[PDB]
Each structure stands twice: as C-alpha cells, then as structure tokens.
Amino acid sequence: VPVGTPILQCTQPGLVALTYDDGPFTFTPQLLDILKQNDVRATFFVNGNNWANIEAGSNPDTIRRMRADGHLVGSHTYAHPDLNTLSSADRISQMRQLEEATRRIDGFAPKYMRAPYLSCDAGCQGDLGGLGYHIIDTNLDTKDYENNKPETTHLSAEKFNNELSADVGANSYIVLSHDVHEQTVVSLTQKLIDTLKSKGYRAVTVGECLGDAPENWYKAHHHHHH
Ligand SMILES: [Cl-]
Ligand SMILES: [Zn+2]
C-alpha cells in the first residue's frame, strides 16, 4: 500500500469503504451497533482531543470495540490542525501524540491516516511518508457535516446515490462522512448501506479496499530505537 501519497479509491472495483472522521464522540456507540446489525465493517479516522478526548469517558471502550468488531482504526491527528500550516516537528508530534493515546488504550498505533480538511501537500506528504503513513483521501464526500439536520440529511443520502455509479464493475469509492454528527449515525449510515448493496457494491474497511491484510494495519509495537 502506498506510503506518503494520497489514496482516493480501491485497488479493485465493486467496493465501497465507508469512512468516518472526527470521533469518537456521542453517537459512535450507536454507529457501531448499526454497523454490527448490518454485518458491515467500516473505517474510523479518530482524533485524540477534538469534539471529545479519546481517553475520556467511554471513548477508550468505543475504540476497543472498533477493533474487536474488525473496523479499521486510522489517525486523524491528535488535535485536528491543518497539517500544512505546521513545521515538520509539529506534524510529527500531532501524529505521535495520537499513537501514544491509542497505544495506552489498546496497544496499537495506526499506519493509516487522513489529513484534517484533506489538507496535506507535498511538504506534509514527505513527513507523513517518513513516518510510514498511508494517506487516505476520498473520492465521494457525503457533505454530511453540512446536511446535518433531520430535514436535510436526505440531501447527503441523495448525493451518495447520485455519485455512486450504477457501473459497479468499473468503480470503487472511499466515502467521507463524520460520525460526530448525530444524523450521520441515526439516518445517513443505513441509507448508505442500503444504497451501496442495491447497486451491487460490497462495503469494506479501507484495509480490504487497498488489498492490505489486517496484520499490516497497525504498528503492534513501539521501536525503542528510531
Ligand atoms: Cl522518527
Ligand atoms: Zn476532520
């Protein structure tokens, strides 16, 4: 799987990787329950301290359930800054801080990440590559953060349907949603699953989307010497 270079689609067609950024937060437990009931795995790009602290409250338990249920856990940086705007030392710190938290939680560090605001240019990419990260972008943005009211979430479900080509054999998608919005969880997610199966796609983690064995998704161990 490419390192230090933004990835937009799967390595095979007929696949959808549903992804969720900016958690974990209030609605994430319910989202895990919904995905389980659907037998669907997904991918979470998590922060360390953004809408909540990943080590506060039940969040450590939600992160542990993500892994237990087979969802891919990726980094979204610790504090959600625009990585372009930081010096290399500060970008390295944003990644390592999150890795230290996920190691405290469940003894892992992500090899997968997504840049806040999809903002990560060649300067940023070089550093992330030196850290051995896979950079995950999107080729289908639900705009769920804009369509986040009971009466407007259908616009995001429609956007998904519109963009999801009926031509299952020639296409695959990495889908951007944000589970920190209640409507993303209690309405949009079921519609995404329904719509993707109605067209013949299979939902997959980004790991499977890119042909990557789950044994490669994480650094299972800290190297004492770098
Ligand atoms: Cl290093
Ligand atoms: Zn974000």
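Don't overthink the numbers, they just go from 1 along the chain as shown.
Heads up, header says this was done by X-ray crystallography, 1.8 Å.
Each Cβ is built from the backbone N, Cα and C atoms, and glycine gets one as well.
Database features, via Swiss-Prot:
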BINDING   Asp21, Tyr117  acetate binding site
ACT_SITE  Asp21  active site, proton acceptor
BINDING   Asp22, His76, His80  Co(2+) binding site
VARIANT   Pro29 to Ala (Swiss-Prot position 57)  In strain: ATCC 56676
VARIANT   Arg41 to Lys (Swiss-Prot position 69)  In strain: ATCC 56676
VARIANT   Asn161 to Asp (Swiss-Prot position 189)  In strain: ATCC 56676
ACT_SITE  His178  active site, proton donor
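The Cβ of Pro29 (variant position) lies under 8 Å from the Cβ of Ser58, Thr62, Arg65, each of these being in the same chain and 6 or more residues away along the sequence. With a cut-off of 8 Å between CB atoms and residues at least 6 apart in sequence, the same chain places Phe45, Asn47, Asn50, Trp51, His76, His80, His178, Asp179, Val180 near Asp22 (Co(2+) binding site), listed in sequence order. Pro29 (variant position) falls within a helical segment according to DSSP.
Among the recorded positions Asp22, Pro29, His178, residues whose Cβ is positioned under 6 Å from ligand 2 are identified as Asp22. Cβ neighbour counts within 10 Å, taken over all protein chains shown, single out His76 as the most crowded of the recorded positions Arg41, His76, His80, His178.
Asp21 (acetate binding site) falls within a strand when secondary structure is assigned with DSSP. The two recorded residues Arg41 (variant position) and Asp21 (acetate binding site) have their Cα atoms spaced 15 Å from each other. Cβ-based neighbour count (10 Å, all protein chains) for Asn161 (variant position) stands at 16. Around the Cβ of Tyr117 (acetate binding site), a 10 Å sphere holds 11 further Cβ atoms from the protein chains shown. According to DSSP, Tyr117 (acetate binding site) sits within a helical segment. Counting only same-chain residues at least 6 apart in sequence, those with a Cβ under 8 Å from the Cβ of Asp21 (acetate binding site) are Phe44, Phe45, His76, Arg114, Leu176, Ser177, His178, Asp179, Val180. Secondary structure from DSSP puts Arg41 (variant position) in coil.
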